[PDB]
Amino acid sequence: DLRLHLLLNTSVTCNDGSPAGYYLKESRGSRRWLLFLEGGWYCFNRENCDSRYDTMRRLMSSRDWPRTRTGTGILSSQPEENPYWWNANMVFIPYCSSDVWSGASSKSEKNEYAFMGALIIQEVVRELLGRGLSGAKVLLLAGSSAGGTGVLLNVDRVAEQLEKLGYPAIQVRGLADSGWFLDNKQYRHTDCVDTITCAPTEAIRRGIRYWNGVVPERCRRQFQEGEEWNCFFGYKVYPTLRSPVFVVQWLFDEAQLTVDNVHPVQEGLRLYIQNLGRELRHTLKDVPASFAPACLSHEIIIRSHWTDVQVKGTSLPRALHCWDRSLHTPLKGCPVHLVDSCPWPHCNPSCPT
Ligand SMILES: CCn1c(NC(C)=O)nc2ccccc21
Ligand SMILES: *[C@@H]1O[C@H](CO)[C@@H](O)[C@H](O)[C@H]1NC(C)=O
C-alpha cells in the first residue's frame, strides 16, 4: 500500500482550498523514483466546476481522501504484475485541480476555486527531496489521460527545478499515457455555447484564462500570447521538450472519439475512423520511444493486466525496459518504437476486451 501525506505547505491547495498531497511507498534499496499523475477530465468555468464539485468531489478536494491506496500496474511492487519497475520508490499524486496540471492561481476574493496543478507538482518534488529523492538516479514523471498531458506540460519544469536546487545528477524522464490528442475535424459539429458542445480547442482556450494556466517556455515562445492552447496538443509541444519522453497512445482513443462526436458502420464513418488512425500514426512517425496499438480503449499503465497487450510481439513493460537500456545504437531484439500499421480497431488480437 501507498500512504497519504498532505502537503506541509498548506497554501498549495486543491480546488476548494483543502491541502493537496501525495501517496508514497518507499523502496530503501532503490535509486529509482516513479511519480504518477492521475487524470479525470477538467472544468473551465464556474457553472461546470460547480457541477463537478457535486458529483466528482474527490477530484476537487482532499477532505474525503483515504489514508492509503493500493498500487496497481506500473505502481505495483509485485514483479508478477509489474515486470518493469517493481522495486522502485512509488508516488501517486491525486488530481484535485481540474486544470490538466497547468494552473497557478489561488482561491481568493476574486476566484471561487484554486487551480494549482503546476505548483502541486513542484511542491511534491520539493518535499520528497527530504524523504530520499535527493539520492535518486532517475525520476520518471508518468501519468494517464489528463495526467499524460500533464507530463508533457511539466517534465521540463521538473528538470529545471532540480537543476536550480542543486541536484544535477538526477535524470528526469517522462511517460505520457493516453494524453496525445489531435485538434482534428469532428465527425459532427456544434458551436461552443455550453460544456458539451465546446470543442477541445475552445474549451482549453477558455480554461487557460480561468486557471492562469502555464505551458513550457520554448513552446510558449513559438505560439506567443493568446495561442498557448497549442501547447496542450502532444504533437505540437513534444518537439520543444528536452527531457526524454516515452509516448503511449491507443490509435482509436475513446476520449478522442468522444470529443469528435463519434459513438453497423456506414461508409462515411468508416472513412472517418480509418483517417483518424492514419493521422495519429503520422504524428508518431518521428517519436523514437512510443507504444501505439490499434485498439479502441483509454488509459493503460495502472491497470493490473497492462502486461497483456503487445505490438509486433513486444509488450509495454518490455518496451519500457528497452527504453531504460537505450538511455544507458538500437538494441537487438529490444525495440522502443512500436506503432501498429493495421487500420481498424481490434485488428491487433491482443487488444483489451
Ligand atoms: C480529448 C480531449 N482532451 C484533452 N485535450 C488536450 C489538448 O489535452 N485533454 C483531455 C484530458 C482528459 C480527457 C480528454 C482530454
Ligand atoms: C508555499 O508555496 C508557495 C507557492 O509555490 C510559495 O510561494 C511559498 O514560498 C511556499 N511556502 C513555503 C513556506 O515554502
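Chain A residue numbers are taken from Swiss-Prot; in order, the displayed residues are 88-350, 355-419, 427-451.
Every residue, even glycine, has its Cβ placed from backbone N, Cα and C.
As recorded in Swiss-Prot, the features of this protein are as follows:
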| type | residues | note |
| --- | --- | --- |
| MUTAGEN | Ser232 to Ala | Abolishes enzyme activity. Unable to mediate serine depalmitoleoylation of WNT proteins |
| ACT_SITE | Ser232 | active site, charge relay system |
| ACT_SITE | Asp340 | active site, charge relay system |
| ACT_SITE | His389 | active site, charge relay system |
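In this structure the C-alpha atoms belonging to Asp340 (active site, charge relay system) and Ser232 (mutagenesis position) are separated by 10 Å. Gap in the deposited chain: 4 residues are missing between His350 and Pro355, whose Cα atoms are separated by 12 Å. A Cα-Cα distance of 8 Å separates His389 (active site, charge relay system) from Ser232 (mutagenesis position). Not a single one of the recorded positions among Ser232, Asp340, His389 has a C-beta coming within less than 6 Å of an atom of ligand 2. In sequence order, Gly126, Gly127, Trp128, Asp264, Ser265, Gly266, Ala342, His389, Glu390 constitute the residues six or more apart from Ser232 (mutagenesis position) in its chain with CB-CB distances below 8 Å. The least crowded of the active-site residues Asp340, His389, judged by other CB atoms within 10 A of its own CB, is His389. Think of the gap as 7 residues with no coordinates, bounded by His419 and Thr427; the Cα atoms of those bounding residues are 11 Å apart. Checking the recorded positions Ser232, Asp340, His389 against ligand 1, the ones whose Cβ sits under 6 Å from it are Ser232.
Reduced to three states, the DSSP call for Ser232 (mutagenesis position) is coil.
DSSP classifies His389 (active site, charge relay system) as coil under the three-state reduction.
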